[PDB]
Amino acid sequence: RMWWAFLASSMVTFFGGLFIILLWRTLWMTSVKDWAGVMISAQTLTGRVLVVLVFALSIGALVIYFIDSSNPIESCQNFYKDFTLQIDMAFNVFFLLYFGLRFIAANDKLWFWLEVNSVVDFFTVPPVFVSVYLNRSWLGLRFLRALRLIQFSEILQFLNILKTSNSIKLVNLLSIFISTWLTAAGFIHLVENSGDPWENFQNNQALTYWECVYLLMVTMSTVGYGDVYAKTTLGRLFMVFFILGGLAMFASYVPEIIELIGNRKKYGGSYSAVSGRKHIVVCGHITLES
Amino acid sequence: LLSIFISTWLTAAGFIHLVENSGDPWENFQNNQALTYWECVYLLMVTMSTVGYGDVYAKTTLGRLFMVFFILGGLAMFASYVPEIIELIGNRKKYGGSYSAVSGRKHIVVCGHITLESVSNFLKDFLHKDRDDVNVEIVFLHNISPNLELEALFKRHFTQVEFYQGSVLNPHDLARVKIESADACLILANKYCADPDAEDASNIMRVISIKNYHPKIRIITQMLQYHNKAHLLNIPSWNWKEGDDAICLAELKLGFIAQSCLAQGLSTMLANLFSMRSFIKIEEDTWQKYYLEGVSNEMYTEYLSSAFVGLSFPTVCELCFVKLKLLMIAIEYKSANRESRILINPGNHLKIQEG
Amino acid sequence: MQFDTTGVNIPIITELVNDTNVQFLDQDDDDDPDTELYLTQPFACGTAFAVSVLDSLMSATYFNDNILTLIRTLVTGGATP
Amino acid sequence: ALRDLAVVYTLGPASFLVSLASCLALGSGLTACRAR
Ligand SMILES: [K+]
């Protein structure tokens, strides 16, 4: 089990590079910076098609993760034998190029280095490079690709599917809910199937990914059947943190739910004509006495 | 609040751990259940969230009694602390923040009397569909929060119109809407007020504040009474030649009415001559088709070519009408004696100068 | 105004309720919008009187009660009891 | 062994630097062609 290699690749890629960026901060490029910015700009048609492409390829990568979840956590495969792994790394190197375009156009290195897309790329792409180098596949943190669903609504804004603001807000809220549901299920699946590292991985509990999705849905609704649950120590700790975070997020998002429900107009609508029944319209000063 | 929550969580977990591992004293301590402290913490977290997996639970009598008391006490404490949670969440300001500048997109700051009628008319004319493609955003700065109908109207144009709560007289609010980078500031007047002089003075003071923040900005203001606009000449930064304008509602309206008294229908012609009207094709032989042929016209300004120099105005107008299919109305005669003055259809004695 | 040569040299004093309006009384002021009241040109030149300074005097009266008496006998013209 | 461990440590960061360098070179080339 060489999972620490795949994990530590992403860890050094994030932390050491962030540290050297801060260190350099303590100690013609405008043209290419503006070129990259206008290339990845939302208003540019190239930006539109590129964000649609990266969203679609993220969905494809998530589907590949769903297919590969049935396989064991840590296995071995060949680049030349398996076409799916080649497709996955083609997707990942495309994400790498998009990360390059985003970084060269980044106004501030720190804030671009501490956002969701940067960290998911960091925790996704070095794992597949180590996997193709050592010819060993680890499930890893590929489920984090589901976070790309958060931008789904923006795609519907570019295709003119969504026009009203309420629809955009509703789609955004649903996308956030589904994305966090799926990534929590992925964390639970990984931690339960891998087992506790300090007990020689003898705590493994054979749970499918969909069973983890079911467990998360039962937990977040505060039902708690107990038919399926977390038996590992780290899994239980993650469940505690997920319960606390879910309650906090729901409490924070209650006002937006109230706004989406809104105050319905009680006396709106129009009169519905009934055949054979005349009607008289009364207007003016309408009070109790008259 | 967090410290109290964590402290009571840990001490309840400690009580459960002690009572479960010790066992029931009256049964010779044969009810002991081997639970770690962290498992008791997990059990308390599952219980207080009302999930209740049942994988780990209290089997001893005293442990179950403690669990019942902890459930009751936790519900009571949470019910008592709900108001503090609501206070910590609070009521977020909906129209706070600041305008975020977008490169290549100018913005216009609109202030003054912001209600349904004025904003509706201004957005109807400004954001007309037949308008040529302009990348201009509109920022309405107003202290009074919008009502439901205004909120709906802003939602219909959420992609081009933003609203912010604040006052022009406060320099910080001017800094929030990026008034130093705005293309123009438009001040609307309250046409229905008890004292027009007070509204005029308020608008003049808003102009003074805006020009104090940034003297080079272009301001278009609405003035109710005609005798008040002279106050705008007292501001040193008010440059009429640079595009600062005051639109007098009473003067323009009564002048339109008087010119219609001299010749009826002139007010309609003028109103249709500077307004963006959508064109509809009419094939039936009605008056609407002949009217709509004339609605489509607009005013434009252009520098005459050097070929027209030295020629009388009637000759140039005839050449423009017959050949260029253009109707020339007026010319801006510039003289060093009396600056520049617009001449409406001058006689044949006048000759076109250079530029 | 203009005379026959201009009204910018006429000495005037303007009572003000809000302090932040004082910068509106001066034309050729390079003062930033966040400049405090006592550093603005109209206040420093004595051409504007902000009433809020009286709200300061109360505090100055608390730490020393002779200051108000000195101000009263210097300002009001000698109003004996 | 330590060589393979060094490779699995540095393969990610090196690939990121290669990506950034390639993007910068492509942008510089396209800007130079645009200025032409
Ligand atoms: K027209």
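Residues displayed in chain A correspond, in order, to Swiss-Prot positions 85-111, 158-420.
When the header is checked for method, it gives electron microscopy, 2.8 Å.
Every residue gets a Cβ built from N, Cα and C, even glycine.
Under its mutagenesis entries, Swiss-Prot includes A:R272 to E with the note: Induces reduction in the coupling between calcium and channel opening. A:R272 (mutagenesis position) counts 24 other C-beta atoms within 10 Å of its own C-beta, drawing on all protein chains shown. A:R272 (mutagenesis position) falls within a helix when secondary structure is assigned with DSSP.
For A:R278 (mutagenesis position), the same-chain residues lying six or more positions away in sequence with a CB closer than 8 A to its CB are A:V184, A:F185, A:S188, A:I189, A:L192, A:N247, A:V250, A:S309. Record note (Swiss-Prot), mutagenesis A:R278 to Q: Induces reduction in the coupling between calcium and channel opening. The unchanged residue is displayed.
Sequence-distant neighbours of A:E284 (mutagenesis position): residues of the same chain at least 6 apart with a C-beta under 8 Å from its C-beta are A:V181. What Swiss-Prot notes for the published mutagenesis of A:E284 to K is this: No effect in the coupling between calcium and channel opening.
The mutagenesis experiment A:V384 to I is recorded by Swiss-Prot, whose note states: No effect on activation voltage. No effect on inhibition by HMIMP. DSSP assigns A:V384 (mutagenesis position) to a helical segment in the three-state reduction. Less than 8 angstroms from the CB of A:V384 (mutagenesis position) sits no same-chain residue that is six or more residues away.
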